[PDB]
Amino acid sequence: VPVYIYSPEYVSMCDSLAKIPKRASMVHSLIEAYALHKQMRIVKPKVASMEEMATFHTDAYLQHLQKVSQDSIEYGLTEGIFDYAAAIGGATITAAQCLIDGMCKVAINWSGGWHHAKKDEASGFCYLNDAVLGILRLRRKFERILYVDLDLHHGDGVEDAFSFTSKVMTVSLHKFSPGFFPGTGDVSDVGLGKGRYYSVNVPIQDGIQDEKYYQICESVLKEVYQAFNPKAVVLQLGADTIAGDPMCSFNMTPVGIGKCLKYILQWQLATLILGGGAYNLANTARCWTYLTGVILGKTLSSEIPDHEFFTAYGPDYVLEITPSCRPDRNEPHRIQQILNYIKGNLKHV
Ligand SMILES: CN(C)c1ccc(C(=O)NCCCCCCC(=O)NO)cc1
Ligand SMILES: [K+]
Ligand SMILES: [K+]
Ligand SMILES: [Zn+2]
């Protein structure tokens, strides 16, 4: 039975210092309104210790972050932000611990996925890279970890953490366009040194929809699985790809993301599920509730059930999201060229 990382205090903490308010409450409240929590093993998250956070971040960065939370320019830098970051990092580590111990094959921290943070630098509103911390916890048991990042943005912090190693392969599908954050992650970015070809990047343009996205994702993950043979997976599912997000870049629905998730779940590997960037509150809850249903194999009712935040689901009050009427800017020949480039990189793996 999947593990669901959750406590009322954790959700309150996540919404107190969140970049987007009440997002954690709405996601959990919708999952609860669909009664999906009854089909999962609810595990209270522990708070990450200083030593656990220092598995990736430097002592100087963690000490400075802890002080200002009580030369910030140097570390890419709010009251209480350190306890917030330690709570989210501890939640992802707790999920990874559940996977190590064989408590489950899928463990979910929807409030995690803060993929931009570097060892000594906050970045992209990420003060602590819980995805890296979770991978490093999984490295206690699993020899090869696959990190898949389906956020709108390039998972640069996670890729940079493992750029020099072949024990962790990072795969990011993201918007890539001059001026678009964080600006890295071209298909030519393949890692460095012993990690060369163990970073995979799929640059994508505005307006992609469910069918073409899944064709790209399935093609990449199929070749990655055969070449890399991962023993565990960490999957980042930032909902800022979803139609109606203020980012207004991709044109996805949770159904397309869900097919990517299903393809990974079929591998039967230990799988750590994370959230990520997401800026439409109601659509974020829609997406991650639906994806929770996919994890559980359950079909959900279309009408948003009556619950605390029902009035936020206008004007339609249904779970389904409709794509926006705007163009797909992705040229099929550019996409194929990217797929050819990646296939050639993975022959080296
Ligand atoms: C209030 N408002 C509309 C905004 C405030 C800040 C930014 C921004 O700094 N953007 C640059 C940093 C982008 C970080 C993206 C985080 C993300 O989703 N990563 O996956 C933009 C808009
Ligand atoms: K991504
Ligand atoms: K790597
Ligand atoms: Zn994002």
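Following Swiss-Prot, chain A shows residues 15-84, 92-98, 105-376, kept in their order.
If you check the header, you will see the structure was determined by X-ray crystallography, 1.9 Å.
From the backbone N, Cα and C atoms, a Cβ is placed for every residue, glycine too.
Using a 10 Å radius centred on the Cβ of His143 (mutagenesis position) and all shown protein chains, the other Cβ atoms total 26. The active site, proton acceptor annotation in Swiss-Prot covers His143 and rests on experimental evidence.
The divalent metal cation binding site feature in Swiss-Prot is assigned to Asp178, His180, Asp267. In the three-state DSSP assignment, the secondary structure recorded for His180 (divalent metal cation binding site) is coil.
Within 10 Å of the C-beta atom of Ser39 (mutagenesis position) sit 19 other C-beta atoms, taking all shown protein chains into account. The mutagenesis experiment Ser39 to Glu is recorded by Swiss-Prot, whose note states: Decreases the deacetylase activity.
Here Swiss-Prot notes a mutagenesis experiment, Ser39 to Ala, with the remark: Enhances the deacetylase activity. Secondary structure at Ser39 (mutagenesis position), taken from DSSP and collapsed to helix, strand or coil, is helix.
For the mutagenesis of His143 to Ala, Swiss-Prot gives this note: Loss of catalytic activity. The structure shown keeps the original residue.
Quoted from Swiss-Prot, the note attached to the mutagenesis of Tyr306 to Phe states: Loss of catalytic activity. Complete loss of catalytic activity; when associated with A-101. There are 19 other CB atoms within 10 A of the CB of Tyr306 (mutagenesis position), with all protein chains counted.
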Around the Cβ of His180 (divalent metal cation binding site), the count of other Cβ atoms that are within 10 Å: 27
Conformational class of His143 (mutagenesis position) under the three-state DSSP mapping: coil
Entries of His143, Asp178, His180, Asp267, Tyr306 (recorded positions) sitting next to ligand 4, with Cβ under 6 Å as the cut-off: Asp178, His180, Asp267
For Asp267 (divalent metal cation binding site): intrachain residues, at least 6 apart, with Cβ closer than 8 Å: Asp178, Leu179, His180, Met274, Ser276, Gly303, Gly304, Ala305, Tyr306
Of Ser39, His143, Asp178, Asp267, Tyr306, recorded positions neighbouring ligand 2, Cβ under 6 A: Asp178
In three-state DSSP terms, the structure that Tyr306 (mutagenesis position) belongs to: coil
Cα separation of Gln84 and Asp92 (whole Å), the pair that brackets 7 residues absent from the deposited model: 15
